[PDB]
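Following: one structure in C-alpha cells, then a few remarks.
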Amino acid sequence: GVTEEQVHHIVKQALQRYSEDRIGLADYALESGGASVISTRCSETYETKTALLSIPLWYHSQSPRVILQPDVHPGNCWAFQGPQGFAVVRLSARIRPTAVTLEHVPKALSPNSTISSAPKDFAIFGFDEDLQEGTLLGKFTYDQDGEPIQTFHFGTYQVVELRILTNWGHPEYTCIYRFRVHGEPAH
Amino acid sequence: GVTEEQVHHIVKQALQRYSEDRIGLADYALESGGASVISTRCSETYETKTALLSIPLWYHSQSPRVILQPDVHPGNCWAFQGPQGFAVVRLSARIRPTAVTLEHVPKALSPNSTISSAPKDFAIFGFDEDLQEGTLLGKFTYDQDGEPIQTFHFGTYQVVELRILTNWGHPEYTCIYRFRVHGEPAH
Amino acid sequence: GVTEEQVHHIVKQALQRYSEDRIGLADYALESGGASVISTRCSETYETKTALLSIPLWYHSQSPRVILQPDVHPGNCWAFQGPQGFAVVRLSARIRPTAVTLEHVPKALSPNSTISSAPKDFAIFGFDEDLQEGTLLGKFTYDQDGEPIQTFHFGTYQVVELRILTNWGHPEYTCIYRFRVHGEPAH
Amino acid sequence: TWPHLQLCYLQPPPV
Amino acid sequence: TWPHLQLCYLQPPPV
Amino acid sequence: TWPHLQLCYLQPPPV
Ligand SMILES: [K+]
Ligand SMILES: [K+]
Ligand SMILES: [K+]
C-alpha cells in the first residue's frame, strides 16, 4: 500500500534522472562538453546520393561528429558502409574509463518496427599515447531487443575507440546514433 | 491498492512512451527520417520585417521545413498569412496513411495563456501521382482546448497535403509547429 | 491508499508540466519567442584558445545569445571571465516582471560532481526607458545544492538586466546556461 | 530580403 | 579570431 | 560532392 506523497516522490526522482541525460552519468565523449572525433581515424562515412541542398548547391551527409551529439531523432546518426566500422574520439578529459553507453532509435519510431541498421557486437579500445596500438577495454553486444539506450560496464585515457564488429543485419550500412563514455577523472 | 513495484512499472512505461516522440508512432513526415517539403507547392511564407541578423546582414523568417522538425518551443513554427494555407510534404516512404498528428505550443507557455494563432479546421490530401488532383484522406479540427499534441485517425501515398481551412482566430497569420504522418509501409 | 487510475492521472499531469518548459511558465526572455540580447551591454565574452573549426578556419566561442536558448547540455553556456558579469536582454514583450528562472547543468552530468562555475548571488534590474539607470527588481542567490532549474519570485519593462555578483567559486570564469523572465503582459 | 535553403531526398537517408 | 552573429527583433515574431 | 566541418578542442571549453 503506497500513499499519494510517495507516488509524487517516486515520479519526481524519476523525472530528475530522466532530465539528467536519461541515465545520470557524465559523458566525457559529449562534444559540447569538450570532446572531439579523430576525424582522420574514423571509418569512411557512407555518403551516397541521398540529400541535396538547393539551386542544387550541395549533397548532405552526416559526419561522425553526431555520435557525440545528443539529438537522436531518426536520421541523426552517423552511417558507415557494411557491418564493420570504427571511430576514435578524444574525450573532453583524461579519465579512467568505467562504462560506455550506446543508443539507437526506438523500434516504435522506426518503420516496419525493426532496427536492422543498429550495431550488434562492438568493442572499446583505449589509446594511452594519444599518438600506439589500442588496449582492449572490453567487448559487448548491443541488444536489438533491448531498450534504445543501453550502458555497458567494464588506466586513464583521453582517446578511446568504439569498434563495431557486426551490425544487426543491414545489408548496406550501419548507423550510430549516440556513443557515450563514463568514468572518473584522474587525481 | 497499488504496490510500489507497480508504481515504478507504470512510470517506466510512461517515460518510454514519452521518449518515443511522445506518442510512439513513426513519423513519415519527419524530415531527418528522409521527408521533404514541396517548397513550390506550399503557401506563401508570411515573412514581415521581424528578425534582422547583424552589421545588418539579413532578415530571418521560418521556412515551412520546420513543420517537419521536432523542436517546438514558441516561435519555431512556420507561419502563413491569413486563416487559409497549405503545405505539400513528400513522405520519407510510400505508405498507406492511417493518421496525422498536429501540435501547437501549450497555452501555459504562450503569453496571455491563449493560442489564437493555432489551426482550427484542417484537411489531409493524398497525391497518388507525385505529379494530379488531391484525394481527400479526411477532415479534422484541431482543438484549441485540447492537449498541445493531438493525433487524428482516418491507398499508398508518398506525397500528402496538409490543408488548413481555418485558424483559431488570429487576424494576421497562422503558425504551424509540427505536422506528422503515420501509417504502414507497403508490402 | 491510492488506486491505479490515480497513479496514471498523477504521472500524466507531471509529464504535462515537464513538457511545458519544465515549470509551466511563459518565458519572455526566450529568443525564439522574440527576445534578444543587447549585445553591446553584455559582459565581455570569455573566449580563450579552446575550440577550433577546421583547414584551421576558426575559433569557436559561445555568444550570450544562448542564455536565451533552451539547449542546456554541458558546454552550451555563455561564459564570462571572473565572478562578476552582466547581461541585458530585450524581452519579447513589455510585461510586468513577476519572476526569473536560472538553470545550470546537473552535478550528475558535470565531472567530479561539482558545479564550481555556476552563479551564486545575482540581481535583476529593469530598464524603463529602453534607452537610463537600472531599477533593482530584486536580489537572489542560486543554490549550488539546489535543483538544476530554480525560479525566483519578486512597473512594466521590456529591457531587463541579469547581474551576477558572485559565482560558486570558479577561479577563471562563470557559465550561464539559461536565464528566463516570467510575468504578465500589460493591459 | 528573406532566405531559404531547400532540402530534398533522392533516396531515403540512413536511418 | 572569434565570431558572433547578432539577432534582434523589430517586431514580435510569429508565435 | 559531400561536406564536413571539423571541431577540435585545444583546451576544455567552459562547462
Ligand atoms: K546524435
Ligand atoms: K518545428
Ligand atoms: K542554453
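We number chain C the way Swiss-Prot does; in order, the residues shown are 522-575, 579-655, 657-679, 685-717.
Header entry for method reads X-ray crystallography, 2.6 Å.
Each residue, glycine too, has its Cβ placed from N, Cα and C.
Taken straight from Swiss-Prot:
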{"type": "MUTAGEN", "residues": "C:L536 to D", "note": "Disrupts interaction with SYNE2"}
{"type": "MUTAGEN", "residues": "C:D542 to N", "note": "Disrupts interaction with SYNE2"}
{"type": "MUTAGEN", "residues": "C:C563 to A", "note": "Decreases stability of the SUN2:SYNE2/KASH2 complex under tensile forces and inhibits force transmission through the complex"}
{"type": "MUTAGEN", "residues": "C:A603 to E", "note": "Decreases interaction with SYNE2. Disrupts interaction with SYNE2; when associated with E-641 and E-703"}
{"type": "MUTAGEN", "residues": "C:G609 to D", "note": "Decreases interaction with SYNE2"}
{"type": "MUTAGEN", "residues": "C:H628 to A", "note": "Disrupts interaction with SYNE2"}
{"type": "MUTAGEN", "residues": "C:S641 to E", "note": "Decreases interaction with SYNE2. Disrupts interaction with SYNE2; when associated with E-603 and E-703"}
{"type": "MUTAGEN", "residues": "C:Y703 to E", "note": "Decreases interaction with SYNE2. Disrupts interaction with SYNE2; when associated with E-603 and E-641"}
{"type": "MUTAGEN", "residues": "C:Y707 to F", "note": "Disrupts interaction with SYNE2, impairs localization to the nuclear envelope"}
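Annotated features, which come from Swiss-Prot, shown on the structure.
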{"residue": "C:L536", "record": "mutagenesis position", "contacts (Cβ under 8 Å, 6+ apart)": "none"}
{"residue": "C:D542", "record": "mutagenesis position", "contacts (Cβ under 8 Å, 6+ apart)": "C:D548, C:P594"}
{"residue": "C:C563", "record": "mutagenesis position", "contacts (Cβ under 8 Å, 6+ apart)": "C:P588, C:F610, C:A611, C:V612"}
{"residue": "C:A603", "record": "mutagenesis position", "contacts (Cβ under 8 Å, 6+ apart)": "C:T566, C:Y567, C:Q586, C:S641, C:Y703, C:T704, C:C705, C:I706"}
{"residue": "C:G609", "record": "mutagenesis position", "contacts (Cβ under 8 Å, 6+ apart)": "C:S564, C:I694, C:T704"}
{"residue": "C:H628", "record": "mutagenesis position", "contacts (Cβ under 8 Å, 6+ apart)": "C:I639, C:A642, C:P643, C:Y667, C:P673, C:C705, C:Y707"}
Neighbour count (Cβ, 10 Å) for C:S641 (mutagenesis position): 23
Task: Could you tell me which of these mutagenesis positions, C:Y703, C:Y707, has the greatest number of Cβ atoms within 10 Å of its own Cβ?
output: C:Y707
Message: Could you tell me the whole-number distance in Å between the Cα atoms of C:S575 and C:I579, where 3 residues in between were not modelled?
response: 4
Message: Cβ within less than 8 Å of a chain F Cβ is the test here; which of the mutagenesis positions C:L536, C:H628, C:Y707 meet it?
response: none
- prompt: Under a threshold of 6 Å between Cβ and any atom of ligand 3, which of the mutagenesis positions C:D542, C:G609, C:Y703, C:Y707 are retained?
  reply: C:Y707
Field: Unmodelled segment of 5 residues: Cα separation of flanking C:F679 and C:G685 in Å
entry: 12
